[PDB]
Amino acid sequence: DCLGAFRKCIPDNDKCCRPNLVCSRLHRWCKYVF
């Protein structure tokens, strides 16, 4: 199941649905690469 969808992320332990969603550090949340 994909974790993320604008959920705030911890860059040192990024848990989002990779490789589709990654912690966008500047945005502060798990955003989609798409």
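Going by what the header records, the deposited coordinates were determined by solution NMR.
Cβ atoms here come from the backbone N, Cα and C positions, even for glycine.
Among the mutagenesis entries in Swiss-Prot is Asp1 to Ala, noted as: Decrease in selectivity for hNav1.7/SCN9A over hNav1.4/SCN4A. No change in activity on hNav1.7/SCN9A and hNav1.5/SCN5A and 1.5-fold increase in activity on hNav1.4/SCN4A. All protein chains shown were included, and the count of other CB atoms within 10 Å of the CB of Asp1 (mutagenesis position) stands at 4. Under the three-state DSSP scheme, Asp1 (mutagenesis position) falls in the coil class.
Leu3 to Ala appears in Swiss-Prot as a mutagenesis experiment; the accompanying note says: 5-fold decrease in activity on hNav1.7/SCN9A, no change on hNav1.5/SCN5A and loss of activity on hNav1.4/SCN4A. Counted within 10 Å of its Cβ, the other Cβ atoms near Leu3 (mutagenesis position) come to 13, all protein chains included.
According to Swiss-Prot, the mutagenesis experiment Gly4 to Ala carries the annotation: 3-fold decrease in activity on hNav1.7/SCN9A, no change on hNav1.5/SCN5A and 1.2-fold decrease in activity on hNav1.4/SCN4A. Non-local contacts of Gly4 (mutagenesis position) by the CB criterion (under 8 A, 6+ apart in sequence, same chain) comprise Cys16, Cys17, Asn20, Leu21, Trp29, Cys30, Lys31, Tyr32.
Every protein chain considered, the tally of other Cβ atoms within 10 Å of the Cβ of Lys8 (mutagenesis position) stands at 9. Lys8 (mutagenesis position) falls within a strand segment according to DSSP. Quoted from Swiss-Prot, the note on mutagenesis experiment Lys8 to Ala is: 5-fold decrease in activity on hNav1.7/SCN9A, no change on hNav1.5/SCN5A and loss of activity on hNav1.4/SCN4A.
For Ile10 (mutagenesis position), the Cβ neighbour count at a 10 Å cut-off comes to 9, with all displayed protein chains included. Under the heading of mutagenesis, Swiss-Prot lists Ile10 to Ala and annotates it as follows: 2-fold decrease in activity on hNav1.7/SCN9A, and no change on hNav1.5/SCN5A and hNav1.4/SCN4A.
Of all Cβ atoms in the shown protein chains, 6 besides its own fall within 10 Å of the Cβ of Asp12 (mutagenesis position). For the mutagenesis result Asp12 to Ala, the note given in Swiss-Prot is No change in activity on hNav1.7/SCN9A and hNav1.5/SCN5A and 3-fold increase in activity on hNav1.4/SCN4A.
For the mutagenesis of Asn13 to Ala, Swiss-Prot gives this note: 2-fold decrease in activity on hNav1.7/SCN9A, no change on hNav1.5/SCN5A and hNav1.4/SCN4A. The structure shown keeps the original residue. Residue environment of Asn13 (mutagenesis position) contains 7 other Cβ atoms, counted within 10 Å of its Cβ in all protein chains.
Listed in Swiss-Prot as a mutagenesis experiment, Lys15 to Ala is described as follows: 3-fold decrease in activity on hNav1.7/SCN9A, no change on hNav1.5/SCN5A and 1.7-fold decrease in activity on hNav1.4/SCN4A. The 10 Å shell around the Cβ of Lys15 (mutagenesis position) contains 13 further Cβ atoms across the protein chains shown.
For the mutagenesis experiment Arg18 to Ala, the note given by Swiss-Prot reads: No change in activity on hNav1.7/SCN9A and hNav1.4/SCN4A, and decrease in activity on hNav1.5/SCN5A. For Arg18 (mutagenesis position), the number of other Cβ atoms no farther than 10 Å from its own Cβ, over all displayed protein chains, is 14. Under the DSSP three-state reduction, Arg18 (mutagenesis position) is assigned to coil, being neither helix nor strand.
According to Swiss-Prot, the mutagenesis experiment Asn20 to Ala carries the annotation: 8-fold decrease in activity on hNav1.7/SCN9A, no change on hNav1.5/SCN5A and loss of activity on hNav1.4/SCN4A. Note on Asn20 (mutagenesis position): other Cβ atoms within 10 Å of its Cβ, all shown chains, come to 13.
Using a 10 Å radius centred on the Cβ of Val22 (mutagenesis position) and all shown protein chains, the other Cβ atoms total 17. For the mutagenesis result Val22 to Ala, the note given in Swiss-Prot is 4-fold decrease in activity on hNav1.7/SCN9A, no change on hNav1.5/SCN5A and 1.4-fold decrease in activity on hNav1.4/SCN4A.
Listed in Swiss-Prot is the mutagenesis experiment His27 to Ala, annotated as follows: 11-fold decrease in activity on hNav1.7/SCN9A, no change on hNav1.5/SCN5A and 1.5-fold decrease in activity on hNav1.4/SCN4A. Over all protein chains present, the Cβ of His27 (mutagenesis position) has 11 other Cβ atoms lying within 10 Å.
Under its mutagenesis entries, Swiss-Prot includes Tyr32 to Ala with the note: 9-fold decrease in activity on hNav1.7/SCN9A, no change on hNav1.5/SCN5A and loss of activity on hNav1.4/SCN4A.
When other Cβ atoms within 10 Å of the Cβ of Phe34 (mutagenesis position) are tallied across all protein chains shown, the result is 5. Looking at Swiss-Prot, you'll find the mutagenesis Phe34 to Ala noted as follows: 13-fold decrease in activity on hNav1.7/SCN9A, no change on hNav1.5/SCN5A and loss of activity on hNav1.4/SCN4A.
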Candidates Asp1, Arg18, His27, namely the mutagenesis positions, that fall within 10 Å of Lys8 (mutagenesis position) by Cα distance: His27
Integer Å distance between the CA atoms belonging to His27 (mutagenesis position) and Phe34 (mutagenesis position): 14
